[PDB]
Amino acid sequence: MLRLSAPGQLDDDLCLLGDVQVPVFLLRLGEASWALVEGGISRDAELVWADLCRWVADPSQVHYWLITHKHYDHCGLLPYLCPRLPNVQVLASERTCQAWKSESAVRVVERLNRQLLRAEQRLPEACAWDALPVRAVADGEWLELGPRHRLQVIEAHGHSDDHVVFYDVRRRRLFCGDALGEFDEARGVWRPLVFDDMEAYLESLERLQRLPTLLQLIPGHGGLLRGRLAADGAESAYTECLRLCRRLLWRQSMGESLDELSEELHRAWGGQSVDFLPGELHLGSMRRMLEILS
Ligand SMILES: C[As](C)(=O)[O-]
Ligand SMILES: [Fe+3]
Ligand SMILES: [Fe+3]
């Protein structure tokens, strides 16, 4: 009752498209206007598209697509659905936009997204990554998407050096991507995802704690959190990061290698993302996190 984990309508203005493991959120801005939030994985294009069209009879009414960060599982749908969305404008940070103009970077994103295709699956036709209708948004920028939707852009680096989150001040609703970590569905706690910069990761969570009380907290994976899970989310994510650090120091101090400890974390936590993150990459991300924290 504190996490909404079924695709479909979540609120009067808000729907979850696709699978809850890598969801795309649909906002109704008006009678003839909509926005998407989060960019998904490429293999989900036809599923997300099918869901979309059952809510939006005219896809030319999809006007904005908000993107938290450049990781392959948060922008993989863009080249494949943007062509079907003639009036969409993609909103993303400056650093996120940069990645889509680099071929070495685009090659990685496309290669990862391809590893996720189902047996015998075919991707739609992709427009050019460097032709996406992007508009760079800045830290603190107010996005007036509609008469009842004003969302603030907030820089939230640490998980990645480009990550931003989008805060609907009216609805107390935060789209937070992976900045709080991965929500542990069985245990109800955040699993830290410190893959770039520990100091920035914690600083972002400090700032996000100072927002007005959250009523809805929407990460990049797992659905919508509400009640105390939203109100306490940023603070709990901070606590869980410090906790992992303290426990890492214990385990290392007893002689456990980063090799064994990363494999242990991989076994403990890889299960939730098995269907959208190759296990070798989850393991490597665990290893990088433990290196950063150490
Ligand atoms: C692919 As990930 C662990 O940054 O959500
Ligand atoms: Fe990520
Ligand atoms: Fe992610």
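Each Cβ is built from the backbone N, Cα and C atoms, and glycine gets one as well.
Under the heading Fe cation 1 binding site, Swiss-Prot lists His69, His71, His159, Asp178, citing experimental evidence as support. Under the DSSP three-state reduction, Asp178 (Fe cation 1 binding site) is assigned to coil, being neither helix nor strand. With a cut-off of 8 Å between CB atoms and residues at least 6 apart in sequence, the same chain places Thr68, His69, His71, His74, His159, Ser160, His163, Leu193, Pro219, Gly220, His221 near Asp178 (Fe cation 1 binding site), listed in sequence order.
What Swiss-Prot records for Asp73, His74, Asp178, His221 is Fe cation 2 binding site.
Long-range Cβ contacts of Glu182 (mutagenesis position) within its own chain (separation 6+, distance under 8 Å): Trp190, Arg191, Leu193, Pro219, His221, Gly222, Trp269, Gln272, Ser273. In Swiss-Prot, a published mutagenesis experiment is listed as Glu182 to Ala, annotated Strong decrease in kcat with S-(4-nitrobenzoyl)mercaptoethane as substrate.
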Report task. Can you tell me which of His69, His71, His74, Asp178, our binding-site residues, come within under 6 Å of ligand 1 at the Cβ? Result -> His71, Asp178
Requested in this report: Write out, in the order they occur in the sequence, the residues of the chain not among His69, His71, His159, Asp178 that have a C-beta within 8 Å of the mean position of the C-beta atoms of the recorded Fe cation 1 site.
Outcome: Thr68, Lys70, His74, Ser160, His163, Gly177, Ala179, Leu193, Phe195, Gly220
**Report entry** Any further residue of that chain within 8 Å (Cβ to the Cβ centroid of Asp73, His74, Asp178, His221) of the recorded Fe cation 2 site
**Finding:** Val22, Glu38, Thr68, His69, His71, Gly177, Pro219, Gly220
